[PDB]
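Engineer: I have a structure here, written as structure tokens, and I will follow up with some questions on it.
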Amino acid sequence: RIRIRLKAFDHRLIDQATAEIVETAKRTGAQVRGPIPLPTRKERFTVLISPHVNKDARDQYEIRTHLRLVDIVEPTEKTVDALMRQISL
Amino acid sequence: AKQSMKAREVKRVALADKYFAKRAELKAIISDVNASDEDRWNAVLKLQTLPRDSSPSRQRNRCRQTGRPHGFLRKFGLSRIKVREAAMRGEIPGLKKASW
Amino acid sequence: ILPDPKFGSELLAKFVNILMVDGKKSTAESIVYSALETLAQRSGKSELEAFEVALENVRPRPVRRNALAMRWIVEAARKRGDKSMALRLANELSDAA
Amino acid sequence: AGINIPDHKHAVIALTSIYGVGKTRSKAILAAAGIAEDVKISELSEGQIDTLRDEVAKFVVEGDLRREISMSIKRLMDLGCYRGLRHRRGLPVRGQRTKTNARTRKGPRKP
Amino acid sequence: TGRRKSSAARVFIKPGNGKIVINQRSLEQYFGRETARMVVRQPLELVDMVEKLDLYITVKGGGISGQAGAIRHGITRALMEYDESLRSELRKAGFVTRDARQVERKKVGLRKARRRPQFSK
Amino acid sequence: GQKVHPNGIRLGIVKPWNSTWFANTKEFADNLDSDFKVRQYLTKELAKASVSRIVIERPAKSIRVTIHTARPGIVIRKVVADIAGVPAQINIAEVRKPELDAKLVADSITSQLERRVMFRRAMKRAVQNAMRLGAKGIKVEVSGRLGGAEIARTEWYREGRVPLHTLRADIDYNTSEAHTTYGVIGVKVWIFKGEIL
Amino acid sequence: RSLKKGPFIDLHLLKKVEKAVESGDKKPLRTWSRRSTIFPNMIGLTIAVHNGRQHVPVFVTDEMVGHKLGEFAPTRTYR
RNA sequence: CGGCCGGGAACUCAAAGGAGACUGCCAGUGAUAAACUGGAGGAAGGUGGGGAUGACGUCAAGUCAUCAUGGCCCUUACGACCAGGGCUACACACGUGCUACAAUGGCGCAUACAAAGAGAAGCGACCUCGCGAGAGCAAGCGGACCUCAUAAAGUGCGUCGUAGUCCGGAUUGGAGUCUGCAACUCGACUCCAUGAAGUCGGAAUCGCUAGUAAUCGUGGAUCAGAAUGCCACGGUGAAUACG
RNA sequence: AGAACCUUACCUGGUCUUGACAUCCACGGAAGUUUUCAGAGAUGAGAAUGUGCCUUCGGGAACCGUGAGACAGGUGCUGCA
């Protein structure tokens, strides 16, 4: 019912954030299910290094933004308190 | 990449945000084609009285801190050299060595 | 090196690989199937499966001899068209017998 | 008639031989006249050819197309536009590159 | 389960005595080209208990030989979870599975993966 | 001749990024313009305040700027709060090892070369004061017009062990540009602390 | 012009054609917006085009009633 | 008879934390050493594969034209503005690709198979109109669901048959469609017609040893629109490495 | 990693020069808005309206115009600084 999405950059950072979220949700109750890690979006683009004649010189840049989400079967007052201690109703 | 060129860019985007809504309604009344050919002629009349600027066709969206007309991306808003220097010194999240 | 045990004949697998220009395998299998159909007219003495007189050709390790022979046969085959999937085997039969 | 006399060809393939009717125009003519597409001109009877003659004369014919093209290009060259100037001088009109290409338009690569 | 050049394959053991259905379709209807059936039959003919036991297989991704190798790895992992003596017998013959020969990453400054562009003097 | 940036290649390895905030494309661009403008403003207003590291963090519609430096009793968020439409806070982190900070040793090198101290003596004093503190590897380099003459030279001194092909190396690298009467002098400083990751 | 809308002719060129009909005697009709096409009120007119550096006059009649203004006065030259 | 819903967390997938191969073992060779060969186990056996990773210095190599800067110069100016044009011009030569010189070929009909990426001042379901580029309507989606999105070579039937022929597509004409104030120099695409050169390439020269080259297709950055370029991915898939 | 107009750094004719862009002084006016004419546009002259937040109320603060001195601007030259 209530889908709470969250995003981060580092794998350990998103793991710690989702662990804090799931610990608060286990403290609250309402039979919270486990985390749902979604595949991240890779934003790659090639960039010429120098402003003059060089075509081999191109660095490769990687963007790995972790996007996970948790699910709540029913919103209650304790869940609202744990929220106000991305959202989708 | 000059002071004059970035002044041209800021005055162009200012004129675009000024005369955007009237040009948007003009493009809309040009787009709807069911009747009123005389109103279409008056629409292109108002469009020709409107200057050639103030349009996304005129918006070039060059760099901001350098104003480089080449090597631009619509995600960082800077030049290639400047985004490479930013990822070099490390003041932007991500942008590691892509190796797959 | 995966052979083709549908007909066996690792030599025929090498023939498929050498007629498999631009990597097209199913078309080459249709090619060698029409080749088998055209060879079944006479069929020799298991000539549709193996080649005996095609080994001692006019333009000569035995594996390298067989490879050069099949290169010459494929070259003289693809040198002409005119319903190639019959005329190439006709040139092969003329060079063999 | 005297033009377009091939041997052992289909109807739509044969109808391409006329200066002004090709593949899709032949398909449209055969669909409008109810003529079979995969049949040959040798097995085709004259009763359908006598209708195909006026069906193809309804559209442009070889000589009419040639004289229309000649009249259009002579009109353009006497009006003297950019297209007419490039047609008189042997240069393309659709904005091609004449630096290294446009050799078919310019002629043989003799000098 | 197994994979081959980005082709997911799932197998399910079921005795049907000649029941080979893939993606709710027969093998002759889904696959073909008179080569995929033969290269799947190559393990099925030597030591696979070709009768009295069949496999319901599903695929997701891959082309033709990629999916053929994927379902071959699937049925050999089904044989491995079935027993280990047949796994040893298959490995004694030329049936070492899990061949990693995927496609190489496109390089920079080249026209393809391992093709340098042409340059003059 | 052309190597890679140690910090730029070891962003996720040892030394993390100086910015932590996620946004969409237009928001990322506006945020990048904002953080670059406030960093340039802070540097040009407190270049004599021994500023070393600027880290920005934006969890959710709130700016947090931490300045990792030495001698914190110089300044005391008004400028960033006036230039930004988002509430901002500042923090000052007084870090130890003042002779090992790359920005600080680069500022000292630039001040000495502007005060016309000898280049060999300056690099020797820098590497001596950085090795006496208890470090492991220090590589300094001064490029461009060594002495203000018409011939430019790149004079570099190395000591201890400064590895660059080891990815687990705790190496910090910094550039500095001094504007002098002979033009501009570029100083590249490398400092190797330890081997842990 | 996607060949379905009304033809594009600029307002200042239109009002100069109006002034030419009034008293402008059709001679000094200088045109800088050569991007505009021709609509049938301009028949038998002496139109100068600023195709290159200055204005060159051409005579446009009813045979060239539908064309582009830059066709008549080119900007390319050969030795 | 749609995973469509109950049902299940078995399986794929997803992102995490670990593990799995480290000369680990046997025999032989080798100055027991280092090291090498063969073999078992093993998914991977001798840094498995690939990317990234660029030494002191060389070319006083390129950039004061993205930028920063010592100096020199303009400062009613080489500074700011405006419209048109050029950057796309054409006696000619060179470079990198694409299309082909067809029969493993072209075309007509039915039909099998993805990875990866993108999307809201946008993608666009679905219907209707149109032979068409596309137009009116418009739910869903800043997103594993919605959209791009019908992949093709292949398979099955048929058509010709070794000719510039039904290959190929340059040029040109008539008429439209799209973005854009605006498509003439100076966009792309489509309906029809015309269909040229080209029939396998000289001296010479380039890339390639693997599911690589070769062949075919898709996506994206840039961008109002405008790439045979570039950056990534997928389908089929060789021969040779005696030296 | 993209020339229609911008790009454009170039050429033809019209313009403005403490300037298109950052800052100082003294004075007038909040800012802003609709719209007409000459004109290829840059540009000049009008016709109405709005008149705030604070009031030391000879004025604060962004903003528009007038005059001058600093300066500014330069994709102009020197990578052989």
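Residue numbering for chain C follows Swiss-Prot; the residues present correspond to positions 12-71, 92-128, in that order.
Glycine residues also receive a Cβ, built from the backbone N, Cα and C atoms like all the rest.
Okay, these came from Swiss-Prot:
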- C:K36 to A or E: Defective in ribosome assembly (MUTAGEN)
- C:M116 to G: Significantly decreases affinity for its own mRNA (MUTAGEN)
Engineer: Count the Cβ atoms, other than its own, that fall within 10 Å of the Cβ of C:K36 (mutagenesis position), considering every protein chain shown.
Structural biologist: 16
Engineer: Give me the CA-CA distance between C:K36 (mutagenesis position) and C:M116 (mutagenesis position), in Å, as a whole number.
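Structural biologist: Cα-Cα, rounded: 15 Å.
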Engineer: Restricting to the same chain and to sequence separations of six or more, state which residues have a Cβ under 8 Å from that of C:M116 (mutagenesis position).
Structural biologist: C:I42, C:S45, C:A46, C:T49
